[PDB]
Amino acid sequence: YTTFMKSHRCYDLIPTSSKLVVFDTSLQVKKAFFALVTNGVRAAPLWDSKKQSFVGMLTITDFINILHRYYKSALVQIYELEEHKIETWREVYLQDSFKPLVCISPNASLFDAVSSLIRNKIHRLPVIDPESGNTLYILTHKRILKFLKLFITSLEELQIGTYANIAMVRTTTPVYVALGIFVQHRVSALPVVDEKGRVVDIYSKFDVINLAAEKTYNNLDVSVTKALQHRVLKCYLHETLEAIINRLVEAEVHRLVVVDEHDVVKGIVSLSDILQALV
Amino acid sequence: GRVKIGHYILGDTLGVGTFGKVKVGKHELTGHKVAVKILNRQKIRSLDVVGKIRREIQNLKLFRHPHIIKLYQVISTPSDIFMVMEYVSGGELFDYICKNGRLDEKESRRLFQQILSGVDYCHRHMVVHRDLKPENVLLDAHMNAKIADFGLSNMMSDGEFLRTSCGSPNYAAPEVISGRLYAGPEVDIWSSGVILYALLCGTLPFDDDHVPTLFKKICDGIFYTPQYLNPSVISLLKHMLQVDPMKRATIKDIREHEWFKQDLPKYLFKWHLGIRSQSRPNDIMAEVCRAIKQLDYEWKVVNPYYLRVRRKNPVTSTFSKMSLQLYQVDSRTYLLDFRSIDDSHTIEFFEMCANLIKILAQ
Amino acid sequence: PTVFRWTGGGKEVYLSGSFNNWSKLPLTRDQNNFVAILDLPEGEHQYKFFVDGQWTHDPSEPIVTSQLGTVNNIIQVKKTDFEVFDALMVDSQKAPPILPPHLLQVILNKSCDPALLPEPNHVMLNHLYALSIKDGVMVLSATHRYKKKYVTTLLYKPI
Ligand SMILES: N#Cc1c(O)c2c(-c3ccc(-c4ccccc4O)cc3)c(Cl)sc2[nH]c1=O
Ligand SMILES: Nc1ncnc2c1ncn2[C@@H]1O[C@H](COP(=O)(O)OP(=O)(O)O)[C@@H](O)[C@H]1O
Ligand SMILES: Nc1ncnc2c1ncn2[C@@H]1O[C@H](COP(=O)(O)O)[C@@H](O)[C@H]1O
Ligand SMILES: Nc1ncnc2c1ncn2[C@@H]1O[C@H](COP(=O)(O)O)[C@@H](O)[C@H]1O
Ligand SMILES: [Cl-]
Ligand SMILES: [Cl-]
Ligand SMILES: [Cl-]
Ligand SMILES: [Cl-]
Ligand SMILES: [Cl-]
């Protein structure tokens, strides 16, 4: 399995004709998130015109962070977000705590990329050709795994992922509160629970763009269920890893909830975990 | 007392064609026959076609398709260059359609499949053989098509059009007779279309002794379809003989056509461009130059409407090139186009262009 | 091999040279072209013609006059003359156009993945396309190819 990854180059995974959105750090940050939504993209590289190079990647996490960091109430404007450039926020978010740009080459192996994703704890990575210096494509775990599923021709026994003290929200948990959990815990999805420990829904980082899309971000007081009104996937510990790997891809979702007999949460199994096991 | 090159004895001249005499060659020992194109070095430099021959050789040497004439070897001498190629006994397809009449539906289809296959292979190799006619389609003993005069051919480059209005006016595309810019493959389809008409009818679709009427007809794309023609092939001819290249059949549209598909062997097969200013063309060139130098960019004025410009990067300290070209959109409006020249390259290209726009018209 | 060609008429034309101990080798006629092709040891060779009972040289070709008044042609056969690409390389020493409709055929405008795009026509690669400056910010765009793959880059740049 890992042998396959060490041989295959990043290029092999790049699609025939793709779209790539680059934001100049001088762009106002609200315009940036709105452009992510308008172009139908989850992450865009950032170019520093003065530095003449790509400094980083703007993601939904940045949105979650501005929102939570600077939200006052539904009565006041998030002035900060409304008038703040990508550069002005990147310097606030990363003050003395500085971070550069993690990137792979197309001629570098698939292994090197998977390793880098885990090494730097990131879900989206850019591919930069050394000759041109041009960003070509952004490598997402879902894609690396889909290619692995095309190549392939229990959960309790193996034990892969975080199974204890899981980050969760309730039916009536406000979006703001949930955003704060996404911050302190540094996780991608929060399962929504009912009166009993049983799980009804799952609010993900991706459901947070809907705020930007529908321009409903000035009200984060709304319960997590209200937010998810603009629209489950479960797995057990007796189910085989290959059946779970199959269930994830034939639904194209980032993670599965490890549930009990009567819909009660027990742990989690993410695409990042599966790809660490197969490395 | 025999003239030899390789071990081939040079015989009778077969034709002249584009860039020089083609003679037969019979191998001294084996009797194997070849066609030898002779290029006089001093003659090929008199017309400045040295670049054309260099490219033509480079291409044809690595081609290997059963319906394109093979280039076996190029023998250079101090005085002349000899291009040794495969010899086909049957000669011109033109003479065939003269002697025997129009080919039956089945035989025309066979040949059209073979020709189009070859035409496709060319385009798959970024080569467009302008000047595609039955006079350049040779036949072998077994009645197979062999595409043969790559003299007027050209390469297809990323981001560029072709201009040369080459080939016979009967087989020439409307945009070619109009001396307009073209991509390349579309002009080979229009030519393959008239070949198909010749194969089925024994005559040319666009032909008249009066040249201006011939030219109106080509541009009005109007031709006569005799009664014997199958409406399905009439349908195909209508699609290939479109005056709008945008409305014209692509090799795909042809492969997908029901008439073509029949008995076919397996062995073959809101954004805006630039900025649009309404000023007088020469004013636009002054306006752009008084902006390019206002930005401290090195350049070279090729045509009076084409400018190749360079920029020294203040950070990476690496030069970045881009070419500007002004086209005419209307009877009233014109537009300046920006093309990227290969030595982030792409982002540095956008920045270059952008600056010029913030100080320019629509 | 070297080409020796006489351009004129004649009933019998011969080529005599240093490379054949000045023996009268005959030239075969095509039209007004009398030829014989032969390989020569890359160096200096002197030749002359026996055109229809008269000894001459080719006036267009380079000559050499002897201490004895002998006027012969001369041929410096070079190594570069025999290698095709070497030989070709040594040898190479208004109103505006109408906009081709091709440049109006895009892939961004024309269920599925928003990141994915149709394959472009070679002809529209490397050309700059841009969206109208709305809210003091410029959107620039171009399709480029890296190997057998294409990337359409959009730059959100303010102005
Ligand atoms: N036009 C022209 C032309 C030429 O014809 C040639 C020949 C040549 C080859 C063979 C014969 C020949 C002679 C007797 C009988 C049968 C034959 O084919 C004649 C000439 C060269 Cl070699 S270089 C060259 N350059 C030109 O520009
Ligand atoms: N390749 C990268 N180089 C540098 N920083 C990155 C890179 N990818 C992501 N980041 C940063 O890491 C943080 C988390 O991003 P990420 O988890 O990848 O987003 P998402 O879960 O929405 O895909 C953000 O602050 C983002 O700016
Ligand atoms: N809701 C969650 N609570 C706790 N851990 C989680 C949760 N979601 C993901 N993880 C873990 O976070 C890591 C990265 O996962 P992810 O951010 O979902 O791609 C893995 O080790 C997961 O097991
Ligand atoms: N295990 C899951 N069960 C149901 N929906 C899920 C699950 N994980 C993610 N989603 C959905 O996937 C979207 C977010 O995308 P992503 O972060 O790629 O998983 C949202 O619409 C979520 O509701
Ligand atoms: Cl001829
Ligand atoms: Cl014979
Ligand atoms: Cl034959
Ligand atoms: Cl005819
Ligand atoms: Cl002479």
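We're sticking with Swiss-Prot numbering for chain C, so the shown stretch reads 79-171, 201-217, 222-270, in order.
Method of determination (from the header): X-ray crystallography, 3.3 Å.
Cβ atoms here come from the backbone N, Cα and C positions, even for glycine.
For C:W100 to L, Swiss-Prot lists a mutagenesis experiment annotated as follows: Partially inhibits glycogen-binding. According to DSSP, C:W100 (mutagenesis position) sits in a coil region rather than a helix or strand. The Cβ of C:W100 (mutagenesis position) lies under 8 Å from the Cβ of C:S94, C:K126, each of these being in the same chain and 6 or more residues away along the sequence.
Annotation of the mutagenesis experiment C:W100 to G in Swiss-Prot: Abolishes glycogen-binding.
In this structure, C:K126 (mutagenesis position) is part of a beta strand by DSSP. In Swiss-Prot, the entry for mutagenesis C:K126 to Q states: Abolishes glycogen-binding. The structure shown retains the original residue.
Around the Cβ of C:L146 (mutagenesis position), 5 further Cβ atoms fall within 10 Å across all displayed protein chains. Annotation of the published mutagenesis C:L146 to A in Swiss-Prot: Significantly reduces glycogen-binding; the original residue is retained in the structure shown.
Here the residue is the original one, while Swiss-Prot reports the published mutagenesis C:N150 to K with the comment Abolishes glycogen-binding. Long-range neighbours of C:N150 (mutagenesis position) (same chain, six or more residues apart, CB within less than 8 Å of its CB): C:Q124, C:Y125, C:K126, C:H135, C:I141, C:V142, C:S144.
Under the DSSP three-state reduction, C:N150 (mutagenesis position) is assigned to strand. One mutagenesis experiment named in Swiss-Prot is C:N150 to Q, and its note says Significantly reduces glycogen-binding.
Around the Cβ of C:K126 (mutagenesis position), the number of neighbouring Cβ atoms within 10 Å comes to 20.
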